[PDB]
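Novice: This structure is in structure tokens; I'll ask about it shortly.
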Amino acid sequence: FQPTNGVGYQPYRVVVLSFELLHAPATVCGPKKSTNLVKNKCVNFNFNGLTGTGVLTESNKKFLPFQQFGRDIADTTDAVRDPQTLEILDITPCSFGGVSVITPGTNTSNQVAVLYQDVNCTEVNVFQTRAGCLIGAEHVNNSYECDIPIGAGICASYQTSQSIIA
Amino acid sequence: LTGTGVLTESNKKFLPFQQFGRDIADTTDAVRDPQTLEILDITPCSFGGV
Amino acid sequence: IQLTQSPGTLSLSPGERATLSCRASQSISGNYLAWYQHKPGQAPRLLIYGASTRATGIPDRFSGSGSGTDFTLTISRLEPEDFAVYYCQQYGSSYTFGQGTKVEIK
Amino acid sequence: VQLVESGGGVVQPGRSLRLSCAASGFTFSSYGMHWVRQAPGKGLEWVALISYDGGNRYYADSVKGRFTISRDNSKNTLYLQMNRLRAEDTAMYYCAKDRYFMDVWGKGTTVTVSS
Amino acid sequence: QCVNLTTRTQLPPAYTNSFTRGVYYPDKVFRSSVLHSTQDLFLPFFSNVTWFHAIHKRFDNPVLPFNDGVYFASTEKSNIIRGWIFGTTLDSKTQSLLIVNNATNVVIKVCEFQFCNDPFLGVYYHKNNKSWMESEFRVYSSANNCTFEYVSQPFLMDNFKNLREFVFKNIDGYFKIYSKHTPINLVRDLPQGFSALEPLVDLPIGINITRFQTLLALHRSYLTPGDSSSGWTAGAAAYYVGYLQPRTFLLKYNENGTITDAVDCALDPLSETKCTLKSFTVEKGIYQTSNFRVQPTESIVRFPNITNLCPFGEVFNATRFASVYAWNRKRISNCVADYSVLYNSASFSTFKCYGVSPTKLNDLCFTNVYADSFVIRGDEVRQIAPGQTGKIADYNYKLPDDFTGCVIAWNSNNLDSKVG
Ligand SMILES: *[C@@H]1O[C@H](CO)[C@@H](O[C@@H]2O[C@H](CO)[C@@H](O)[C@H](O)[C@H]2NC(C)=O)[C@H](O)[C@H]1NC(C)=O
Ligand SMILES: *[C@@H]1O[C@H](CO)[C@@H](O)[C@H](O)[C@H]1NC(C)=O
Ligand SMILES: *[C@@H]1O[C@H](CO)[C@@H](O)[C@H](O)[C@H]1NC(C)=O
Ligand SMILES: *[C@@H]1O[C@H](CO)[C@@H](O)[C@H](O)[C@H]1NC(C)=O
Ligand SMILES: *[C@@H]1O[C@H](CO)[C@@H](O)[C@H](O)[C@H]1NC(C)=O
Ligand SMILES: *[C@@H]1O[C@H](CO)[C@@H](O)[C@H](O)[C@H]1NC(C)=O
Ligand SMILES: *[C@@H]1O[C@H](CO)[C@@H](O)[C@H](O)[C@H]1NC(C)=O
């Protein structure tokens, strides 16, 4: 360590920062303002660095004073404790489901009905069934032979002026 | 654009802006000769099991 | 088309209002009447065209009015830089100029 | 937007003199060009105009038959050929660009008709 | 050369639906008897397009935006529309694109232009060359910062017996143009049908475009008064403007290779079904085509409401440092730190991070942070890394292979060197 030393032989001050993600209350955070919490809505949440998408609701899950996060069978987050107010909030993934189109052949009509599978007629001539929310098919009291199967005992067909009925 | 195949005459009417053709597999079906603006079909060389 | 300007000489002081007149021997077509400023040793500078349209860069104390054979150039509050000779011009039938009015300091 | 005149000087009465105007900084070939003169201590007097394409020309009554105006759009020049000059033609001759009126004026060339 | 044109006839803007128009060959590939699905900036079907008239004195040529693209169609019989203008401000302060069509030729320039309000091409007679010339100096006054020029065959060629449709795009550095000429007899509005636009050019202008304007021609034959907002008459020529959007289309191909039909997958669930089944015909039955998912509306950020700064100053700007064999360790906890300022500081000659980048470090919380500090020489700095070997990494300071953090170093010759 002489001033006339080559650069490879000159002194260098080294600082090594190591970050550990112990599953614990993360105290060292980087400068970020918190926001208000919105319940019963689909939101993209961030709790102490843990992120995800879901609906945050009130819960009756009695976490122990040392417990901060809950997990499901799949090891995904089930519930969190709000870092500002020590309450337990359940995380329910936002409503989703398959979309099926119920239609007669294009050789007959270009009118279609849309079935939203395994959802309620909320988030979406609307007929609620146990298969999902069926929109566009008229609910008819008269029974007939099954034509285009939907499920759970409900079938659809193109009949009478003509329209899709369920 | 490189490949192996038999180059033959074709009756495929490429548009003035079209230079290459492609098959269902996205492989080259035909090309326009860069020197003489004619369309040549590309047929992979004969093959089969023994 | 002969343009006769009046008066021949106007003697005023800064801050006052100047009225310059231009009379044509024949009616000017399309209000094609322009006004020009000339300071000693300088080329003319356009002030007004279309009888009432101010040229680019000309301050709003200059305004033009009139029609037919009788036109007026008004300077609402004279500034020292405004003391100069003023020529009117018609450009509807050939191109002819007035004989000029000198605006001098009283 | 600049006009520079040239060709001024003294000329004996009856002889000829050609003035030139070099243009730069604007689309010269799209503007009509005028000549204007001003005798010492007197008013402005229009002399001649040439159209942007050189097809049409007009002259002041006092110079008809004696003056000829021309232009060269490839060289951005306008010329005024002044023949059989009289002592009453002594003046500063301005080159000016049509906007009609003239909105760009040259500094002028002094022409003195004297023996 | 810069005369204004301010005839005052106010009429409200009209709107029309583009049933099936604006389809263009996305690539220069030949396809036949095949259905192909591609995502690209297209004009959605039955789209709400504006309508502008130029009939008599009603003239419509305002400055319109160029958000992502344009579908420009024109029903003409006299070639009144000569070209367009593209740019942000359309003044000498910025570069702008120009496209104009002379008889049997095209002029394209990318200069910094100074357009006057309500530009247009002027037509007159010249009395020499004996031919009505078409001087273009009415559009722009001056042309500075020219970088690009290009000439080619007419883009526009010959009530309304012909229809000219154009598609403009401003992809990364290329201005792409697709065109088609279709003859039709309809006189009111767009003819419902189908026609694809073939590509024409791809100009590498490489500029930023947000606004655009159209160029038309005027007729002053029966009489000519002095240049003013008068003495002009415009024949019946109208144009429609539509903005493109990223859309997934399903394209059809015939034997010849022409499109002749297409489908917008997001138009309706039936189109979703057709795209899912890769066919324009759907058999009777029930098909699963997509998935409904509720999207989040806002983010929720929650952290403990504590207020303290991590003492990085006494770690980095420490007066003296430790030997590498007895390297000091500082444990940082219960504080808030800005790694962005640390990374910003150029005092450091080495700043390598592992398993995480510093730019994405000032928004992640950790339970503990350890700050190890020591002094080594230049050629040994490279040994401070996971999976390195040497006298320092083996006997003095060893980093794990699963290390998550950053290694920072700087030359301290002015502080840690003695004359002797
Ligand atoms: C092209 O120009 C537009 C506007 O001239 C730019 O839009 C601006 O982008 C900046 C991004 O820093 C915003 O702060 C401004 O508010 C935007 N302007 C407006 C009016 O919204 C656009 O970014 C430019 N494109 C590029 C690639 O630089
Ligand atoms: C539609 O079905 C009828 C018989 O039901 C058949 O004759 C006809 O060809 C079909 N349409 C098409 C386009 O094939
Ligand atoms: C939908 O929500 C309502 C509450 O308004 C409930 O009564 C109904 O049973 C729900 N249906 C399904 C299928 O969940
Ligand atoms: C079916 O019949 C019941 C009673 O007979 C009636 O309440 C119900 O509204 C009927 N459904 C429809 C779709 O008309
Ligand atoms: C088009 O816009 C008008 C209002 O500008 C609106 O009334 C009309 O419904 C729109 N049409 C479509 C198809 O969105
Ligand atoms: C564009 O013109 C300006 C003059 O305002 C000049 O300074 C600049 O260098 C020009 N651009 C280039 C690339 O030379
Ligand atoms: C394909 O083109 C040929 C001639 O180029 C034409 O005869 C034929 O009809 C076209 N195909 C169709 C389906 O029209």
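What you see of chain A is 497-620, 641-676, 689-694, where the numbers are those given in Swiss-Prot.
Cβ from N, Cα, C; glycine included.
According to Swiss-Prot:
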VARIANT   A:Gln498 to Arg  In strain: Omicron/BA.1, Omicron/BA.2, Omicron/BA.2.12.1, Omicron/BA.2.75, Omicron/BA.4, Omicron/BA.5, Omicron/BQ.1.1, Omicron/XBB.1.5, Omicron/EG.5.1
MUTAGEN   A:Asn501 to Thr  Reduced host ACE2-binding affinity in vitro
MUTAGEN   A:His519 to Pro  Increased resistance to human covalescent sera neutralization
VARIANT   A:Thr547 to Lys  In strain: Omicron/BA.1
VARIANT   A:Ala570 to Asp  In strain: Alpha/B.1.1.7
MUTAGEN   A:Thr676 to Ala  Partial loss of O-glycosylation by host GALNT1
Novice: Given the recorded positions A:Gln498, A:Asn501, A:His519, A:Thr547, A:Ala570, A:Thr676, which pass a C-beta cutoff of under 8 Å against chain B? Sequence order please.
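Specialist: Answer, by Cβ distance to chain B: none.
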Novice: What three-state class does DSSP give A:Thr547 (variant position)?
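Specialist: The residue in question, A:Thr547 (variant position), is strand (DSSP, three-state).
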Novice: Can you grab the distance from A:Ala570 (variant position) over to A:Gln498 (variant position)? Cα atoms, rounded to a whole Å.
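Specialist: Taking the Cα atoms only, A:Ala570 (variant position) lies 60 Å from A:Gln498 (variant position).
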Novice: Would you mind listing, in sequence order, the residues at least six apart from A:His519 (mutagenesis position) in the same chain with a Cβ closer than 8 Å to its Cβ?
Specialist: A:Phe565
Novice: Would you mind checking how many other C-beta atoms are within 10 angstroms of the C-beta on A:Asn501 (mutagenesis position)?
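Specialist: Total other Cβ atoms inside 10 Å, all chains included: 14.
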Novice: Looking only at Cβ atoms, how many others are within 10 Å of the one on A:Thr547 (variant position)?
Specialist: 13
Novice: Using a 10 Å radius around each Cβ and counting other Cβ atoms from all shown chains, which of the recorded positions A:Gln498, A:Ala570, A:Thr676 yields the largest count?
Specialist: A:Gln498
Novice: Given A:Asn501 (mutagenesis position) and A:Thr547 (variant position), what distance in Å do their CA atoms have, once rounded to a whole number?
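Specialist: Given the Cα positions, A:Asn501 (mutagenesis position) is 50 Å from A:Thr547 (variant position).
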Novice: Quick one: Cα separation, A:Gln498 (variant position) versus A:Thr676 (mutagenesis position), in Å?
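Specialist: Cα-Cα distance, A:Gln498 (variant position) to A:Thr676 (mutagenesis position): 99 Å.
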